[PDB]
Amino acid sequence: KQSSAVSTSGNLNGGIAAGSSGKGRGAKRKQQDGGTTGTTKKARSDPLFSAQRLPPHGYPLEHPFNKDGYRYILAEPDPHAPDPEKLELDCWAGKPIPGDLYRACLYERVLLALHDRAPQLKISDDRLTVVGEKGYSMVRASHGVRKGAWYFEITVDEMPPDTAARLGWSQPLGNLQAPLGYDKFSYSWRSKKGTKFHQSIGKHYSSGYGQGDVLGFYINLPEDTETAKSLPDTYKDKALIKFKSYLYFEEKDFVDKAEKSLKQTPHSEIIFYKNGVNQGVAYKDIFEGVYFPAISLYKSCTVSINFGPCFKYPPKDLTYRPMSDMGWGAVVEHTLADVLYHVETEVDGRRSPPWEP
Amino acid sequence: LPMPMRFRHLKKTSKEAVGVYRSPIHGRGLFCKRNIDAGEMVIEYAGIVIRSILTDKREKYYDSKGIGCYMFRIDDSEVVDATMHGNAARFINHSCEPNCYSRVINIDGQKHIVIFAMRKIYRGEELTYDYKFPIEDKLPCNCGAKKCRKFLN
Amino acid sequence: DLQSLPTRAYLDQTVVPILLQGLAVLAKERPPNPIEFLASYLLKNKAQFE
Amino acid sequence: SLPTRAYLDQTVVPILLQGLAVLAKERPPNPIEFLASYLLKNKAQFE
Ligand SMILES: Nc1ncnc2c1ncn2[C@@H]1O[C@H](CSCC[C@H](N)C(=O)O)[C@@H](O)[C@H]1O
Ligand SMILES: Nc1ncnc2c1ncn2[C@@H]1O[C@H](CSCC[C@H](N)C(=O)O)[C@@H](O)[C@H]1O
Ligand SMILES: [Zn+2]
Ligand SMILES: [Zn+2]
């Protein structure tokens, strides 16, 4: 309400368009020894310190979850995107590409991302179950599908009568306080009777659900060709912030789409299984945009997502991919995204192979 | 004093501290019945604590029933809707010069919107605070203050 | 049209996603001929994004 | 095996960077087969 000037918080200011290329002037270059963060190349220890795990569900206490179309991710220093070699005779040959950052994820495996949960959403990493207290809420996994066919599961550990979880997929723009299907960008199942919920509309084109159901979830979206028919460029936003005691990265998320025309992604579908037994097709009409597996809680619902290598009734398809596979695929993809952005800003020129892949 | 103890004291004394009478501001409004000191708890805007996403569905509902919306934003996530269920705080007029001010407190995990006194309020005074209503395109104000914005918005 | 765009724009408006995915699969498979494996991958799959 | 970023930096990133330079400079009509040819013929200096 003042002017096109300094950011809304004096805690950290990013370089405005008039202060272009202003890197986040957060912590000073003068660091303390510390000792705990003095890991070297000879030691074998994961620098991403996961919090203490507790059998009772807990809350991430100092994480400002996504809002206003503003995505929030973990940050690590990464003082140099590694390009160190011998001192070449030409002192103007190589570029260090000092991004001084990375999207390192606080996860041993592809799990339910804590960055995209509601403040009323509790997790227990003993089974990575998710639970709530009042009404409905939504959580999502770490990964997100953009093409191909894949598959995961949800295991339900507690379903009292006043406890009805919902399980399915949701694109970004999905308000994580809504019950996973209240908008047109989410398609789920209600875990009282198998009922497909989308646009808050319930449809009985489905089988029946059981209290101890280990439910399999198969979903096939077309390649990014039929998804976009154009450039699927991924120019990323990256902003450095130093929240109360830790460094984090902000990126710009998508905006609420007013899409009211139906253009289904070609040959995309969703299939639901009960313990591998085909519960049937859920949604053939699938809108564009990346999707991610999501779970909605009612009052005190206990469910958990699960990947493929520890499966119970897996499909024997050679094309579908477990949660972990697409997870590390997207992780490596965002690594290359950081690489390319630091290249763009740091070294003149860019170049990519024969487009098709 | 502890916010819980102060809140218990406020909920004990609220029924006999304030009243509602015919108001020269507009219609009926909240008047002071016993001299209220500055910063002390005047009144809770008690009502139905709801989440924000359910506001519109309620509002349109009232819009379908012709019943006025009595909602105050607790925060970006919660709202006290007093349209159907509330207390006397639904009769606090506004003044550009308020002797009161709204603040959100946390008691045992639940948030309460309490109007406290900006100054030492004396008996008979009509209670008014800053609604801080965003600028629309216009509600004339008759608070009587010399600094009156002529409009809440 | 395409050649009048700046560096960031044109190089973005042409080719980014294949690097996004191919460098990923190259790091995933860890081939002995990284540049040559990328070359084989691209000469097989030249067409279907264009 | 090196981590993702380090492996790609030690294996493909420099020849990639020189291809970046040449693509940004000459602006060919079909950059697809341009980098095809480039990554095929200029691989010997970074194998
Ligand atoms: N300062 C002010 N200036 C103009 N209108 C005011 C006002 N304060 C209150 N009002 C009007 O009074 C209404 C309060 S709702 C209460 C209705 C009525 N006063 C009654 O006691 O039954 C509002 O809708 C608003 O339009
Ligand atoms: N300065 C102002 N101008 C117009 N309306 C006002 C006002 N201050 C308070 N109001 C009224 O206050 C209401 C919201 S809270 C209601 C309190 C009001 N004293 C009452 O007796 O009901 C609105 O409907 C509005 O009509
Ligand atoms: Zn006023
Ligand atoms: Zn006024």
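To match Swiss-Prot, the residue numbers of chain B are left as they are there, and the shown ones run 3814-3950, 3954-3969.
Going by what the header records, the deposited coordinates were determined by electron microscopy, 6.2 Å.
Note: Cβ is positioned from N, Cα and C throughout, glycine not excepted.
Among the features that Swiss-Prot reports, S-adenosyl-L-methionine binding site is placed at B:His3839, B:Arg3841, B:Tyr3883, B:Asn3906, B:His3907, B:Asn3958, with the record citing experimental evidence. Long-range neighbours of B:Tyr3883 (S-adenosyl-L-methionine binding site) (same chain, six or more residues apart, CB within less than 8 Å of its CB): B:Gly3860, B:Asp3894, B:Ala3895, B:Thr3896, B:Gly3899, B:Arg3903.
Counted within 10 Å of its Cβ, the other Cβ atoms near B:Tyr3858 (mutagenesis position) come to 22, all protein chains included. Experimental mutagenesis is annotated in Swiss-Prot for B:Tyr3858 to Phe, with the remark: Slightly affects methyltransferase activity toward unmodified or monomethylated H3K4me.
B:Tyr3858 (mutagenesis position) falls within neither a helix nor a strand when secondary structure is assigned with DSSP, and so counts as coil. For the mutagenesis experiment B:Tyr3858 to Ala, the note given by Swiss-Prot reads: Impairs methyltransferase activity toward unmodified or monomethylated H3K4me.
Listed in Swiss-Prot as a mutagenesis experiment, B:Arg3864 to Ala is described as follows: Disrupts interaction with ASH2L and RBBP5 and nearly abolishes histone methyltransferase activity. Sequence-distant neighbours of B:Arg3864 (mutagenesis position) (same chain, 6+ apart, CB under 8 A from its CB) are B:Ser3890, B:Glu3891, B:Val3892.
Residues within less than 8 Å, Cβ to Cβ, of B:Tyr3874 (mutagenesis position) and separated from it by at least 6 positions along the same chain comprise none. The note that Swiss-Prot attaches to the published mutagenesis B:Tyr3874 to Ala is: Affects methyltransferase activity of the enzyme alone, while it does not affect methyltransferase activity in complex; when associated with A-3878.
B:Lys3878 (mutagenesis position) falls within a helix when secondary structure is assigned with DSSP. According to Swiss-Prot, the mutagenesis experiment B:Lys3878 to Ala carries this note: Affects methyltransferase activity of the enzyme alone, while it does not affect methyltransferase activity in complex; when associated with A-3874.
For the mutagenesis of B:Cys3882 to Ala or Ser, Swiss-Prot gives this note: Abolished auto-methylation. The structure shown keeps the original residue.
DSSP assigns B:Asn3906 (mutagenesis position) to a strand. One mutagenesis experiment named in Swiss-Prot is B:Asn3906 to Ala, and its note says Loss of the histone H3 methyltransferase activity. Abolishes interaction with S-adenosyl-L-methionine.
B:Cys3959 (Zn(2+) binding site) is surrounded by 20 other CB atoms, counting those within 10 A of its CB over all protein chains shown. B:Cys3959 (Zn(2+) binding site) carries neither a helix nor a strand DSSP state and counts as coil. Feature annotation from Swiss-Prot assigns Zn(2+) binding site to B:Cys3909, B:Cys3957, B:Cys3959, B:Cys3964; the stated evidence is experimental evidence.
As a published mutagenesis entry, B:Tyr3942 to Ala or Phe appears in Swiss-Prot alongside the note: Impairs methyltransferase activity toward unmodified or monomethylated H3K4me. Neighbour count (other Cβ atoms within 10 Å of the Cβ, all protein chains): 23 for B:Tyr3942 (mutagenesis position). When secondary structure is read from DSSP and collapsed to three states, B:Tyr3942 (mutagenesis position) falls in the strand class.
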Alpha-carbon distance [B:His3907 (S-adenosyl-L-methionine binding site); B:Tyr3942 (mutagenesis position)] in Å: 5
Sequence-ordered recorded positions from B:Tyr3858, B:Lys3878, B:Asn3958, B:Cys3964 with Cβ under 6 Å of an atom of ligand 4: B:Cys3964
Among B:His3839, B:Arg3864, B:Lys3878, B:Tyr3883, the recorded positions whose C-beta sits under 6 Å from ligand 1: B:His3839
B:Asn3906, B:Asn3958 as recorded positions, winner by CB count within 10 A: B:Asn3906
B:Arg3841, B:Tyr3858, B:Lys3878, B:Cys3882, B:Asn3906 filtered to the recorded positions whose C-alpha is within 10 Å of B:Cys3959 (Zn(2+) binding site): B:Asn3906
Rounded Cα-Cα span from B:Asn3906 (mutagenesis position) to B:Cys3957 (Zn(2+) binding site), Å: 10
B:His3907 (S-adenosyl-L-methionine binding site) versus recorded positions B:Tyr3858, B:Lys3878, B:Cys3882, B:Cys3964 - nearest by Cα: B:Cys3964
Rounded Cα-Cα span from B:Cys3909 (Zn(2+) binding site) to B:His3839 (S-adenosyl-L-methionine binding site), Å: 15
